[PDB]
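Participant: Take a look at the following structure, please.
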Amino acid sequence: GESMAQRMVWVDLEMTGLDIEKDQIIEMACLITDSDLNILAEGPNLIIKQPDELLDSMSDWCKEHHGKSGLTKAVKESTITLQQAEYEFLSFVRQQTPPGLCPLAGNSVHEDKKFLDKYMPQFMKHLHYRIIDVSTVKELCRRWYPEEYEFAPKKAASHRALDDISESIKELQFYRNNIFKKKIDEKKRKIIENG
Ligand code: NA
């Protein structure tokens, strides 16, 4: 019960840009962690077909970044429609999380949520409305723990979906281990008794 409801649905998307009125999802990856950030299951990792005209009119930033990562070429070759991709993700979360109870998780994952609410609404219906925004914790770390903030892991920032999920989890793990308060565990309790 509670353990299942405390899972997290980590997602990262690539889009043709930041304009919700025109831009589209071109890559999406998803995995599930338990409440303690251990990966329980790897979900689909999909490159979604979108029209040539849209890719050709992307911002210079997106042309450069999705170009050099290979993503633009892979979008043009993709046979995966948005609808089929959404189904794969929805089927996956239906196997992994109780309906309505688990949040999206990632860095500034509200941006992903904005695109998913519009373009994958049935996927989003399986999830809670709250999010685990790693960048909220980042912004609190920078303010409240400036010394510790300097030791956060460096990110490769490849703008590819699955690799970026792993970096997001690693960042949150860093904050848990370095700016949240310490707690008892099985090993410390056995030592306390032994002393
Ligand atoms: Na992202």
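Chain A is numbered as in Swiss-Prot; the shown residues are, in order, 36-230.
How was it done? The header gives X-ray crystallography, 1.4 Å.
Positions of Cβ are set from backbone N, Cα and C atoms, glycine also.
Annotations for this protein, taken from Swiss-Prot, read as follows:
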DOMAIN    43-207  domain 'Exonuclease'
MUTAGEN   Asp47 to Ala  Loss of 3'-to-5'exoribonuclease activity
BINDING   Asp47, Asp147  Mg(2+) 2 binding site
BINDING   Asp47, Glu49, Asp199  Mg(2+) 1 binding site
MUTAGEN   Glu49 to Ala  Loss of 3'-to-5'exoribonuclease activity
MUTAGEN   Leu53 to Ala  Loss of 3'-to-5'exoribonuclease activity
MUTAGEN   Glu146 to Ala  No effect on 3'-to-5'exoribonuclease activity
MUTAGEN   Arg178 to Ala  Disruption of homodimerization and loss of 3'-to-5'exoribonuclease activity; when associated with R-179 or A-179
MUTAGEN   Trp179 to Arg  Disruption of homodimerization and loss of 3'-to-5'exoribonuclease activity; when associated with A-178
MUTAGEN   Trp179 to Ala  Disruption of homodimerization and loss of 3'-to-5'exoribonuclease activity; when associated with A-178 or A-215
ACT_SITE  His194  active site
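Describe the structural context of these features.
Facilitator: Sequence-distant contacts of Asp47 (mutagenesis position), defined as residues of its own chain at least six apart whose C-beta falls under 8 angstroms from its C-beta, comprise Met63, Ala64, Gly141, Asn142, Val144, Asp147, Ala196, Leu197, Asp199, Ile200, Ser203.
Other Cβ atoms within 10 Å of the Cβ of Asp147 (Mg(2+) 2 binding site) number 23 in total over all chains.
Neighbour density for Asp199 (Mg(2+) 1 binding site): within 10 A of its CB lie 22 other CB atoms from the protein chains shown.
In sequence order, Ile60, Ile61, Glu62, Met63, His101, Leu106, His194, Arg195, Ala196 make up the list of same-chain residues 6 or more apart from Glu49 (mutagenesis position) whose Cβ falls under 8 Å from its Cβ.
Residues near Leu53 (mutagenesis position) in space but far in sequence (CB under 8 A, at least 6 apart, same chain), listed by position: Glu146.
Packing around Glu146 (mutagenesis position) is summarised by its Cβ count: 16 other Cβ atoms lie within 10 angstroms of its Cβ, all protein chains included.
All protein chains considered, the CB of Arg178 (mutagenesis position) has 9 other CB atoms within 10 Å.
The Cβ of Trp179 (mutagenesis position) lies under 8 Å from the Cβ of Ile214, each of these being in the same chain and 6 or more residues away along the sequence.
In the three-state DSSP scheme, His194 (active site) is classed as coil.
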Participant: Measure from each Cβ of the mutagenesis positions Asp47, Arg178, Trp179 to the atoms of ligand 1 and list the residues where some distance is under 6 Å.
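Facilitator: Close enough to ligand 1 are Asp47.
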Participant: Where does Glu49 (mutagenesis position) sit by DSSP, helix, strand or coil?
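Facilitator: DSSP assigns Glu49 (mutagenesis position) to strand.
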Participant: So for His194 (active site), how many other CB atoms are inside 10 Å of its CB?
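Facilitator: By my count, 17.
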